[PDB]
Structure formats: structure tokens, C-alpha cells
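K.L.:
Shown below is the structure under consideration.
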Amino acid sequence: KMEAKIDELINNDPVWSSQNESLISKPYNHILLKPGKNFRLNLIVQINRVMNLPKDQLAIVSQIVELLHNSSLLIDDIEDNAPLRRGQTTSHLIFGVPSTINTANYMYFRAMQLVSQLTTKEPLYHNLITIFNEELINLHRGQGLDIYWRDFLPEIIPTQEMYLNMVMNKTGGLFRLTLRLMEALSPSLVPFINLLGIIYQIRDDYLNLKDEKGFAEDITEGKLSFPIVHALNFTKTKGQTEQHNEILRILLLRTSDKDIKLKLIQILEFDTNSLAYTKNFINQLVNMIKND
Amino acid sequence: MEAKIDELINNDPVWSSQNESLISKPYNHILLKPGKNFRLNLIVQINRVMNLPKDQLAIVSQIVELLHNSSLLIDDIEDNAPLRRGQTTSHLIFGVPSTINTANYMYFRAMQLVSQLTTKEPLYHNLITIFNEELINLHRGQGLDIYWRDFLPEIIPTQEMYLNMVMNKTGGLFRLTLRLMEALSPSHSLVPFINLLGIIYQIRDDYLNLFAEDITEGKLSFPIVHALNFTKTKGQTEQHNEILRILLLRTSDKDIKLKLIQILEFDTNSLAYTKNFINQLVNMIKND
Ligand SMILES: CC(C)=CCC/C(C)=C/CC/C(C)=C/CC/C(C)=C/COP(=O)(O)OP(=O)(O)O
Ligand SMILES: CC(C)=CCC/C(C)=C/CC/C(C)=C/CC/C(C)=C/COP(=O)(O)OP(=O)(O)O
């Protein structure tokens, strides 16, 4: 009797009830509650004017990008110890870091599974899987560097050039993934999508300081954001020792003190002019398209 | 400026050998102590009948070694384990952020190795599908294990629930290995056998754990599951509740740990129940 139950278990595919699906989906369902700006989704609709994928294929590509985007935020908020995401408590503080890590990773592989419902043309299929794998590798390479510079500061002080190659991997990754899949499926805008990704990341960095995640949470997180990279390299270059050191000291506190965060922003505004430099840099990238 | 940007966006992302070493640090750390290599030695034994060519067999081994070691990095973060293979866990040295990312990164470097197994598009499709299905099963198994543990005492798993979970959590990488080998073989499936091997392997691991860190971690191990269900069934409220209180302490007190280990040994006889259950499983194969 014990034997037959073991036999039945080992001789059949692993069983998975919808009740269990609901238990381990909690972390992800929570983040779905507040949709974001849907910038990537709208980007997908627009781009389809030229690519012309059938409604059904397009829905799958959208689902894949939404799964990857949202799960990547679940992981990034654990990796940054972020208290808020889209104005609500982050999933890992509600369900725990362990379940949130496993759920986000599980969703990466469900996104992978959807890639098969895109086609049966073995030539195409292979190319699709390859695009997915390459860009998931690129995403993790960039995320890995961003995380390393932040957690081991001041071991490595990146240069503007180093930051830009990191963003090409980290932020450029899902934008290139989306576009490469759609382009592969069309009955090249990658360079434009790379620039768009760089502008998106630097702008996010800029706005987090200029201005829901909390007041300037990138400082509390110790991030080597575009403005900070400019500030540290500017102070190094000009021999501004006291301030170079104060920028590093503040980043290392991982502080939520609102006055210390503003102190740091004012050093960028008045001592290194890092805010004006970043605002200008963004406009210079945007003009490359406006002047195309 | 415009020129530099132009070259950046028109080229593949820049990634160096040094960058690769920086992000590999947490993985390289756990590979400093080999472990027993049960899975890779298993692969060799099984190839005696699968006869894969040495180069494909090596890629299967690499895929399995990357998944096994990256899964340990993640499992250790998920139960905040202080030690793995006699040394400090990677996340306590490189931090949780870098260790999550590196382990997740290696999951995809393992995926990439699957297209190096074959050029035949029919077979490739099959291999990728096998990899995808079992990574899904592994996460369903690991998510239930984590769920029951972190949500205790909401759900006390039964013996059958534990067995289904373990077949995915631990049996999952054993099945991936064998499915990939059977798919590639140039020569009856061994999946039922490997599923039972995975189950025995985990129950045996739970048994041996009893540092008894599974206690400090609040784990619903095979012996604990037997003890909780045993006490419930017999109306032994006090013992049932005592086992739960100790698990819920997430204690590092050796004295309190010994106390639970004795309840399991002398009051519920879970250690003996466990040992005999393993033997019953081993005979299921032997006596065949
Ligand atoms: C699976 C993926 C995509 C990545 C794996 C590796 C990881 C965790 C990378 C982190 C990638 C990341 C979070 C980059 C930052 C991109 C960015 C600016 C996100 C925020 O985009 P919004 O459009 O502002 O967010 P909403 O959806 O709330 O509007
Ligand atoms: C990518 C994979 C495999 C899974 C994804 C989801 C996760 C993180 C699952 C957890 C899987 C896990 C760690 C199961 C336990 C397996 C086990 C009993 C490991 C210990 O095996 P040993 O053979 O004693 O280890 P050594 O390598 O040190 O010898």
C-alpha cells in the first residue's frame, strides 16, 4: 500500500495544483497590483506598426516582457533593500526574501516557456530562444556590475564610460530583447533601442534626485548613478578631496536621513554641477534623435 | 560625445574578462570546496548504458554542475545558512545581492550550454523544452518547501505532500540530468528510478542533518513532518506544540536543539521511522 503510492508518485509527471500555484505566486501577484507606466508595453504597440505581428503573437511577446520586467523589479528591490515599489510595500517585506526570490526566478522560466508559443518553425524557434538567452545573460552581467560597484565601494569608482557599458547590458537588455524578438517574428532598430535605454536609465537616475520609492532612495541605496559617477570623477580630477570623500562617506551610510540626502544632492547641484551636467547629457542624447 | 555614443549603441555590449571574473566571485567561492560529486559520478555510471559521446557527456556534466552549485548558493541565501561544505557561505562574504545575481546568471549560462549539445533543430527543441520544464518543476518544489517553512505554522505538510515536493526540489535535477541523457542517447526509462533516488537522497540528507542547522532554520524535514503528524493523530497536543515552538524559535541554542532531537528520538521515534522508511524505499528498487 505504501509501495503503490510511491509507485504512483514516481511513475507519473510531478503534480501541481492550482492552489499551490496561488501560494507561490503571491510575491508576483502583489507587484502586478500597481501597473507601472507601461512604457515598454506602449513601446511594443508602437513598434508593431512596422513589424506587423499577428495579434496573437504580439500578445505573447507582451506577456513575456511583462513577466520579465516585473520579476526583474522583484529581484532588484531585494538586491537594493527597497521598502517601496510603485507606491506600495515591496513584496519581499510582505512575503519574505526567500519566497520572493524563488517566485521571481520561477517567472523567468515561465517567460521562457512562452517563447515556444511564438512559433514552431525550428529555424526561427532556435533564433528566438537564443535572443532570450543572450539578453538574459546581458541583463545579469550589467546588473552584476552595478551591484558590485555599489556593495564594494570604494574598491571601484566607475568612469562615465564604464557606467555607460553597464547600462548597455542592464537597461539596454530588455529593450533589445523586446525589439529583437519582434524583429525576428516580422513577416534594425536595435541602435535606436539602445540609445532609448540609455536615456531611460540616466533620466531615472536624474529624476530620483531632482524630485513612489521614497525621497531619493538611490542615495539610501548607495548607487553609482549617472550624477554620482560624474561627481566622484569631477571631484577626483579637480583635486576636491574633502568633497570626494564626503560623497563616498554619505553613499556608504545607506542613510534614510532626509537632511543628509539633501546635503549630498546640494553638493551635486553646487559643487560639482552634476545635476546640470546630467540634464544636459540627457538632452544631448535626445538631440541625437531629434537631429537624425 | 555624439561619436562615442554612436559607437556604443551600434556595437554589442562591452563585456570584459575582468568583468566576468568580478561577477563570478560568489560562484567561484562555492566551487573552492568540491563536495561529494555524487551527481557527476552518477552521470558517468549512467552513461555506461546511455553511451553519449564524451563531448556531449561533458556538456551535460557542466550544465548539471552549474545548476547544482548555483542552486546551493540560492538555497543558502533562502535559509540564511552560515556554512556550506565546511566554509562560510558566499552570501555572507560577497553579500546577498551579488550572490543572487551570480547564481541566477549561472542558470542562464547553463541554459546556453544546451544549444552546444546539438545542431539538429528537432533534438535541440526537445532538449530546451526538457531544461525549461525541469527548471519550472525545481522552482515549484523549492517554492513549496520555502512556503511551508516561512509560513509555519499556517500549513503542516503531510507525508504525501512532503514526498511530492521533494520529488521536484531534489528529484528535479536528477530528472533533468536523465531526461537530457535519454534524449541524447544513440541506443524503458530510468526516470521512475531516478525520482525515487531523488526522494531517498533528500530524506537521507534530512536524517543526517540531525549543528542540526535544519532546526535553527525551522525546516519541515522528513523526521519533523513525521513527528508533527504523529503527535496530531495521537492527540498529543503538548508535544505537537512543543515541536512547533522550537521550530518557530529559529534558535541557535544547542541545548534547545538537543531537546528537540530527543523528542524525535524517544517520544515520536521519528529518527527510527525515517531510517526504516529509507530502507523500505531502497528495497523497493533492490527487491525488483
Ligand atoms: C529578467 C531581467 C529583465 C533582468 C534580470 C537582471 C536584473 C534583476 C536586472 C535589473 C534590471 C533593472 C531593474 C533595470 C532598471 C530598468 C528601469 C529604469 C526600470 C524601471 O522602469 P519603469 O518604467 O520606471 O518602471 P514601471 O514599470 O513602474 O513604470
Ligand atoms: C537550478 C536548480 C537545481 C533549482 C532551482 C530552485 C532551487 C534553488 C532549488 C533548491 C534545490 C536544492 C538545493 C536541493 C537540495 C539538493 C541536495 C540534497 C543537496 C545536497 O547534496 P550533496 O550531494 O550533499 O551536496 P555536495 O555537492 O556538497 O556533495
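Shown for chain B, in order and in Swiss-Prot numbering: 1-187, 192-214, 225-302.
Keep in mind that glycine also has a Cβ here, set from the backbone N, Cα and C atoms.
So Swiss-Prot says this about it:
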BINDING   B:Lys36, B:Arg39, B:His68, B:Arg85  isopentenyl diphosphate binding site
BINDING   B:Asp75, B:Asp79  Mg(2+) 2 binding site
BINDING   B:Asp75, B:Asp79  Mg(2+) 1 binding site
MUTAGEN   B:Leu8 to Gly  Monomer and homodimer. Monomer; when associated with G-7
MUTAGEN   B:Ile9 to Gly  Mostly monomer. Exclusively monomer; when associated with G-8. Reduces enzyme activity 1000-fold
MUTAGEN   B:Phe108 to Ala  Reduced affinity for isopentenyl diphosphate (IPP)
MUTAGEN   B:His139 to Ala  Reduced affinity for isopentenyl diphosphate (IPP)
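What's the neighbourhood like for these features in this structure?
P.N.:
Counting only same-chain residues at least 6 apart in sequence, those with a Cβ under 8 Å from the Cβ of B:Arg85 (isopentenyl diphosphate binding site) are B:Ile30, B:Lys33, B:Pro34, B:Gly35. Annotation note: B:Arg85 (isopentenyl diphosphate binding site) sits in a coil segment as assigned by DSSP.
Here B:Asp75 (Mg(2+) 2 binding site) comes close to B:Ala81, B:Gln142: these same-chain residues lie at least six apart in sequence, with C-beta atoms under 8 angstroms from its C-beta.
In this structure, B:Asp79 (Mg(2+) 2 binding site) belongs to neither helix nor strand by DSSP; it is coil. Taking Cβ-Cβ distances under 8 Å and a sequence separation of 6 or more, the neighbours of B:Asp79 (Mg(2+) 2 binding site) in its chain are B:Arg149, B:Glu231, B:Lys233.
For B:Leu8 (mutagenesis position), other Cβ atoms within 10 Å of its Cβ number 20.
DSSP gives B:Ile9 (mutagenesis position) a helix state.
The secondary structure of B:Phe108 (mutagenesis position), as reduced to three states from DSSP, is helical.
DSSP assigns B:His139 (mutagenesis position) to a helical segment in the three-state reduction. For B:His139 (mutagenesis position), no same-chain residue lying six or more positions away in sequence has a CB closer than 8 A to its CB.
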K.L.:
Near the Cβ of B:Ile9 (mutagenesis position), how many other Cβ atoms are there if near means within 10 Å?
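P.N.:
Excluding its own Cβ, B:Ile9 (mutagenesis position) sees 22 Cβ atoms within 10 Å.
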K.L.:
Express the distance between the Cα positions of B:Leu8 (mutagenesis position) and B:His68 (isopentenyl diphosphate binding site) as a whole number of Å.
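P.N.:
Just about 36 Å between their Cα atoms.
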K.L.:
Within 10 angstroms of the C-beta of B:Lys36 (isopentenyl diphosphate binding site), what count of other C-beta atoms is obtained when all protein chains are considered?
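P.N.:
Other Cβ atoms within 10 Å of B:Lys36 (isopentenyl diphosphate binding site): 8.
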K.L.:
Taking the Cβ of B:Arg39 (isopentenyl diphosphate binding site) as reference, which residues of that chain separated by at least 6 in sequence fall under 8 Å from it?
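P.N.:
B:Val64, B:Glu65, B:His68, B:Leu173, B:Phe174, B:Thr177 - these are the non-local Cβ neighbours of B:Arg39 (isopentenyl diphosphate binding site), listed in sequence order.
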K.L.:
Determine, for the isopentenyl diphosphate site, the additional residues of the same chain whose CB lies within 8 Å of the mean position of the CB atoms of B:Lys36, B:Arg39, B:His68, B:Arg85; present them in sequence order.
P.N.:
B:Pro34, B:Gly35, B:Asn37, B:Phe38, B:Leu40, B:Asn69, B:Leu72
K.L.:
Filtering B:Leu8, B:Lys36, B:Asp75, B:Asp79, B:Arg85, B:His139 (recorded positions) by proximity to ligand 2: which pass a Cβ cutoff of under 6 Å to any of its atoms?
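P.N.:
The qualifying recorded positions are B:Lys36, B:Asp75, B:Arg85, B:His139.
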